[PDB]
Amino acid sequence: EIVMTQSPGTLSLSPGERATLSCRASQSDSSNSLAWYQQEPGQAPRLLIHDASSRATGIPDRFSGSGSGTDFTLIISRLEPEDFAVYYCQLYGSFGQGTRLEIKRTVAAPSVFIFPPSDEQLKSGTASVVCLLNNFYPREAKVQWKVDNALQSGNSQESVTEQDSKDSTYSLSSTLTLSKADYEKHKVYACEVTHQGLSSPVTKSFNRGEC
Amino acid sequence: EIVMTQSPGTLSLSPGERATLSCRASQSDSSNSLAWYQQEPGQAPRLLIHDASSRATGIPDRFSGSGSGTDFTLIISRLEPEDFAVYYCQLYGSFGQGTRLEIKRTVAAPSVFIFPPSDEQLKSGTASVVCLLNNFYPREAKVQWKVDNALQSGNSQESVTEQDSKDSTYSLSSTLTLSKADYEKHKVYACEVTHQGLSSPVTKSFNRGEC
Amino acid sequence: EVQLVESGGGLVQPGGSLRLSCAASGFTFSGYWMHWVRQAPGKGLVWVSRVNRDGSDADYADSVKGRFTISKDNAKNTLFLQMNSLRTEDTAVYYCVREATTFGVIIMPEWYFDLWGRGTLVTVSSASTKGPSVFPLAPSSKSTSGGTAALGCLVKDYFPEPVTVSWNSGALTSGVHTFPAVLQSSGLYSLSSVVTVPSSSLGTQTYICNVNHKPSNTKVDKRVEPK
Amino acid sequence: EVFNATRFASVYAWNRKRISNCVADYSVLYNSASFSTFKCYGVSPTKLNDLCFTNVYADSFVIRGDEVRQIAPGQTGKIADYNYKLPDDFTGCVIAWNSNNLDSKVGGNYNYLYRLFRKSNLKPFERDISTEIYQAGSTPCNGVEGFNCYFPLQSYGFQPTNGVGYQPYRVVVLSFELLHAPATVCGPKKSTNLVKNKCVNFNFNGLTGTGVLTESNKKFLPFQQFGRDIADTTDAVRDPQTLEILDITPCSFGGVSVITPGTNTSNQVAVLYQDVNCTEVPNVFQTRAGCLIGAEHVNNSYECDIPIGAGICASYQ
Amino acid sequence: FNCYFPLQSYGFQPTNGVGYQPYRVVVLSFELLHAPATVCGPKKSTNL
Ligand SMILES: *[C@@H]1O[C@H](CO)[C@@H](O)[C@H](O)[C@H]1NC(C)=O
Ligand SMILES: *[C@@H]1O[C@H](CO)[C@@H](O)[C@H](O)[C@H]1NC(C)=O
Ligand SMILES: *[C@@H]1O[C@H](CO)[C@@H](O)[C@H](O)[C@H]1NC(C)=O
Ligand SMILES: *[C@@H]1O[C@H](CO)[C@@H](O)[C@H](O)[C@H]1NC(C)=O
């Protein structure tokens, strides 16, 4: 029944700057019965601190957080390139939603490519159109599609990819799935991407039937 | 003083699936003397459970909840066609915002009809244009007007009708009122509605002067 | 059985005075504390006032502090709620509610209600009662979609309390759309009742609508033309 | 009515009522689960329905939980020294029941006050209502408030959201006095038929004892209830129903002496009941030193063998 | 009338106050009656 809310939802720093995570016990006080965990998206979580004050075995000395009352707070002294994981709090009857720690970088202009369905896809029974944004930062963009010079929503599926470690960038593509009986009616299919870091929203038009 | 906060704000399920709701006192404990009331929109609220543990006589055994400290939860064992009501929690001095226990259905395509002002409405000095959304689900929508092919808001009103029992679908209406002198100068009036369950936002245009 | 009947209410100009009565039958009035609960139109519930077994103390809410007075006339078996300098935002429906008591060695209330009487709607505004303006709503050519259609009536400049409307003397429903009225500027209520009836039915049967006006007894009936 | 009253007076003006000329029933009040604290000093709660009290006092007020313990003999506190002091030899019961839902209101109770400052401590069952400004310092204020001069009363502000320590508590103090007077308050004990000329237990209007009740030639004046002898023992009572004076005589008693020749000759014994007539005890000889059972009285006279008394001696032939 | 169930439930709900949390209680009662002792301490014996 207990809810364990974590703030902020997503926090971004340079690979050296330290930060803190403020997680509020929603009902009453835990009386220090709390734990922390760090889970990279590729494997199991590991314990970091128990009883909200003491630390476990094998953890780096940088992890040292204390909290009492509703406001339970975690301090890290300094940052290393391993923070790309999810921090989960541990009250005895609940779990935190999770906070993502991000490596900061300069704003990057996305690169958009539109791929129409192939001929094999043109005989299967359903057409799919894909729009891929490559080498984009930060993780916030809006993708809107224009079919027959008219916007539409509620039919395309968007997927995001985790940020790389070699260059700290991610890619995001969306695919639209539609039957053939509706694909041939329209002519122009365009992809528009809106980003706060772009001078103007980037539009790319595509003509059906290739050339 | 004390403020009741209800979670979740709205909650829709199948006619048989059970549900749970939780209220939150802002601070402190009040000896677990909390009450729940279910109010059908047409009738007065009815007490369900008092002292947060014991259910009042005559209420079906299905309603059975318990809570303590900051949080008080009521859980319903099952569901039947009587949950179309608002559940307000009541401590000593305040009522909760309430939660509308909705009935779930499949996505329905709205139907939009635009009705112009007739001659008798025209001679009165003001022109009102109405838009009628019908048999649409679920409860979230946004209707806008294109006056002289240009979007404008802040001058129209919207009303939504409560869910009907026999088919579990409703209607919405929206009236835009302008003076006669303003109504004459523009030419094209268009009506659109946005729905997550629609492949494309249906746009229905109108021409003044009839025939 | 046990029930509470509320008396009074109506339209009063802002800054006026009004008194509400709550008669209780089916149980002993003397031993129960009583409260008042407001319900704004299309909004949540708010607690108003509280009265003892005899009326020695009061628990006036901050919203109604210094303007609302509650009285408990136990001898003649009634509850009273009288106010002064009533403001526009107080437009709501009032519920006379009871406080449960153990009636043991010590009465010991528990701050939870048991029964709710039928509420009484109160209105404050600077407008005055006026006759509603009713006009037909029938789709003409190139406006109706398909064989099925929807024909109705729209009312205007109707300040009196919500109006009821019917079609063909209530001989058919065809999926009625209540469309609860809404307030516009200058204190007016607008209602637009439309029944979904196919357009390819006019000519063989008359299509009339009656807007029964109960406050001012302004019974109005009108016909609908296919244009 | 004191328990059910809607409003309870402030502590600095605790309300006192006198109860007389009625039959009380403390079993209902004690067995009730409503009261939170029920402590009786000088008497037990389980026997209040068996006693008779000359006069009952009922004092009512409202405090908070943290200081409910201060209503007790020989306590130290703000109430114990400034508002309501109980006598050290207190004889009565103190009952407190939580009253969040009667008194406490949104915004706080401004009608409930308590004295925070006073020139000196209070005496038992003494109520102070003066509102003179207290001179905290050495500067005479002459009834002007300010620094080092405060209003003695201080407000409570009972909020229903407050913790149980600061929550309202209604306290009623039933004070009984058990002295020499015709008791007017008694428990719900049904009277029984009166019997005379027999060794019986008696409970005359709360006065217990054992003895024989007989008609009395004493002439009590029409204000006296019971009489006493030189040695200060109740030896005469007035019937609470017929107003008839009855003498009380302790039931016949005494010592028992066993007169025996040595077991080294015979096992026969005789029993002498000292100063006791043996028509009261349930061959047999009556002497001045009681009466002797088991010894045969003879006309002869011999030298004394076993002294019995008053010229009577016993011997084995 | 006035007949009520003899039992009542604690309802130990996990997040309660210290006055409502479940505490385990063990009461040890010792019998010092005249009898050959069966339970003693770890006091080591000594030569007679
Ligand atoms: C009732 O009391 C009166 C005196 O008040 C007394 O004379 C009378 O005998 C009593 N009756 C009974 C039945 O005890
Ligand atoms: C009891 O008689 C026996 C028998 O000889 C004798 O030994 C004893 O001394 C006698 N005792 C007394 C007290 O006369
Ligand atoms: C013993 O009782 C009888 C009968 O009542 C009485 O006459 C006699 O005086 C009593 N004897 C003594 C010694 O008191
Ligand atoms: C003792 O002597 C007297 C002489 O007056 C006589 O009357 C009495 O009967 C004698 N006692 C016995 C038990 O014989």
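Note that chain D carries Swiss-Prot numbering, so the residues on display, from first to last, are 340-621, 641-675.
Yeah, the Cβs are placed from backbone N, Cα and C, and that goes for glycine too.
Listed in sequence order, D:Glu406, D:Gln409, D:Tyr453, D:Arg454, D:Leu455 are the same-chain residues six or more apart from D:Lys417 (variant position) with CB atoms under 8 A from its CB. Looking at Swiss-Prot, the entry for natural variant D:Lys417 to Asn says: In strain: Beta/B.1.351, Omicron/BA.1, Omicron/BA.2, Omicron/BA.2.12.1, Omicron/BA.2.75, Omicron/BA.4, Omicron/BA.5, Omicron/BQ.1.1, Omicron/XBB.1.5, Omicron/EG.5.1; May enhance affinity to human ACE2 receptor.
While the structure shown retains the original residue, Swiss-Prot records the natural variant D:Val445 to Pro with this note: In strain: Omicron/XBB.1.5, Omicron/EG.5.1. In the three-state DSSP classification, D:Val445 (variant position) falls within coil.
Looking at Swiss-Prot, the entry for mutagenesis of D:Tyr453 to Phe says: Decreased HLA binding to NF9 epitope. Increased binding affinity to human ACE2. D:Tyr453 (mutagenesis position) carries a strand DSSP state (E or B).
Record note (Swiss-Prot), natural variant D:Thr478 to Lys: In strain: Delta/B.1.617.2, Omicron/BA.1, Omicron/BA.2, Omicron/BA.2.12.1, Omicron/BA.2.75, Omicron/BA.4, Omicron/BA.5, Omicron/BQ.1.1, Omicron/XBB.1.5, Omicron/EG.5.1. The unchanged residue is displayed. In the three-state DSSP assignment, the secondary structure recorded for D:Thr478 (variant position) is coil.
In the shown protein chains, 9 other C-beta atoms lie within 10 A of the C-beta of D:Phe486 (variant position). Swiss-Prot documents D:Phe486 to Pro as a naturally occurring variant and attaches the note In strain: Omicron/XBB.1.5, Omicron/EG.5.1.
Listed in Swiss-Prot as a natural variant, D:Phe486 to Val is described as follows: In strain: Omicron/BA.4, Omicron/BA.5, Omicron/BQ.1.1. The DSSP secondary structure for D:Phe486 (variant position) is coil.
Swiss-Prot gives this note for the published mutagenesis D:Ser673 to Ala: No effect on O-glycosylation by host GALNT1. Taking Cβ-Cβ distances under 8 Å and a sequence gap of 6 or more within the same chain, the neighbours of D:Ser673 (mutagenesis position) are D:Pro600, D:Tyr660, D:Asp663, D:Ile664.
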Cβ-Cβ distance under 8 Å to D:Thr478 (variant position), same chain, at least six residues away: D:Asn487, D:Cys488
Sparsest Cβ surroundings (other CB atoms within 10 Å) among the recorded positions D:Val445, D:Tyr453: D:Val445
Distance [Cα-Cα, Å, rounded] between D:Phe486 (variant position) and D:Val445 (variant position): 31
Recorded positions satisfying Cβ distance under 8 Å to any chain B Cβ, from D:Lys417, D:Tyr453, D:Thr478, D:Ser673: none
